[PDB]
Amino acid sequence: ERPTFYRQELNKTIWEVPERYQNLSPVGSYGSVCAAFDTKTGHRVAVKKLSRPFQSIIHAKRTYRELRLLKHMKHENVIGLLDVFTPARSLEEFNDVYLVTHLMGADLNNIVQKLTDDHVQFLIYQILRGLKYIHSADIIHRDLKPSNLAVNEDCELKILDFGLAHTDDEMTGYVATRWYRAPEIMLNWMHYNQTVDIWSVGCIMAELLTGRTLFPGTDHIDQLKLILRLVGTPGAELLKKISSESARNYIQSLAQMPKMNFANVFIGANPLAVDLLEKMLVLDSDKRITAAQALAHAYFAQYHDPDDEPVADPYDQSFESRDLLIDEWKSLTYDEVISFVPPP
Ligand SMILES: CCN1C(=O)CN([C@H]2[C@H](O)[C@@H]3O[C@H]2c2ccccc23)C1=O
Ligand SMILES: [Cl-]
Ligand SMILES: [Cl-]
Ligand SMILES: [Cl-]
Ligand SMILES: [Cl-]
Ligand SMILES: [Cl-]
Ligand SMILES: [Cl-]
Ligand SMILES: [Mg+2]
């Protein structure tokens, strides 16, 4: 039943893992990561040891959230969970959590090379295919950007690093951590929803077409000015939807600007790519195209197959409004570890 574990020290950390995982080598350091060879499946894998998973109520709940999300995701264009384990033999001695996934090599930055329009079609198609699945479970990724997209030699893509809810310092200044975020979440205009992810896809697609960041702001306000120059200042309809009165007041201090001609911004791009960008990069989130609608856009005619674009099983997020003690979150996490069933 229970595998045999072995111990070793890897850069000031003790790792205790099943014998199936061999040739551990550190790679990065919310947790430390090692690459390894999985002798049961033949895959190269990433193994993450969570750091201080149950040190506070906030941290214990985040550990449970990450494990629940990773156990649910079962789609070709989304990261999946190969294994989860603990060396503990009972709840009473439970302290450490380890997560295992396929080892990812290059991200989209390490290719964004010389991309043809056919490459852009295939890459964005796969992002939207994974997003249709994610959004069908009422999950919001929140942190889509090139470093969170893994790509292999055959141009096949997986979404990873779901937003588990970044600090104020992480979002300050001339930083890629903010350049892909929708304005309504960057500035806390209103309660946001899954449409924030489509704004990020528009920003990524633009950068694949031009080779340049679309909105490389030096701070929050500089970035807003770059955004409004392209898409136009808001009308009265959107202004009514901004719940923050102070944010409303600041927007109205800016001189009004019309939306620009996207064919004159994205010079020489496929006219169908220009059309899709105009439908993604809409300031009013209610009016953006959805992932399911975008898959049917003529830009993807070569790849679209409505019989091979699956949706997710329902995902129960009621725990997110639940108030529990550290040891109750810990017990819920332990149950999810021991009930894990590996993929075929
Ligand atoms: C170093 C390369 N690499 C990956 O291959 C996956 N990945 C991250 C995944 O999104 C999630 O956090 C990290 C991780 C490691 C193991 C299990 C689950 C996770 C990551 O950083
Ligand atoms: Cl083993
Ligand atoms: Cl995977
Ligand atoms: Cl343990
Ligand atoms: Cl990035
Ligand atoms: Cl659901
Ligand atoms: Cl569920
Ligand atoms: Mg990341």
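In order, the residues displayed for chain A correspond to 4-32, 35-117, 120-172, 174-352 in Swiss-Prot numbering, which applies throughout.
This entry, so its header tells us, was determined using X-ray crystallography, 1.5 Å.
The backbone N, Cα and C atoms fix where each Cβ goes, and this holds for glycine too.
Other Cβ atoms within 10 Å of the Cβ of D168 (active site, proton acceptor) number 15 in total over all chains. Sequence annotations record features per position, and here Swiss-Prot assigns active site, proton acceptor to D168.
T180 to A appears in Swiss-Prot as a published mutagenesis result, with the remark: Phosphorylation blocked. The DSSP secondary structure for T180 (mutagenesis position) is coil.
Within 10 Å of the C-beta of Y182 (mutagenesis position) there are 12 other C-beta atoms, taking all protein chains into account. For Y182 to F, Swiss-Prot lists a mutagenesis experiment annotated as follows: Phosphorylation blocked.
Checking the recorded positions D168, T180, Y182 against ligand 8, the ones with a C-beta less than 6 Å from an atom of that molecule are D168. Taking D168, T180, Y182 as the candidate recorded positions, the subset whose CB lies under 6 angstroms from any atom of ligand 1 consists of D168.
Remark: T180 (mutagenesis position) has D227 as non-local neighbours, by Cβ distance under 8 Å and separation of at least 6 in sequence. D168 (active site, proton acceptor) sits 21 Å from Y182 (mutagenesis position), taking the C-alpha atoms as the reference points. The recorded positions near ligand 7, defined by a Cβ under 6 Å from one of its atoms, do not include any of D168, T180, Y182.
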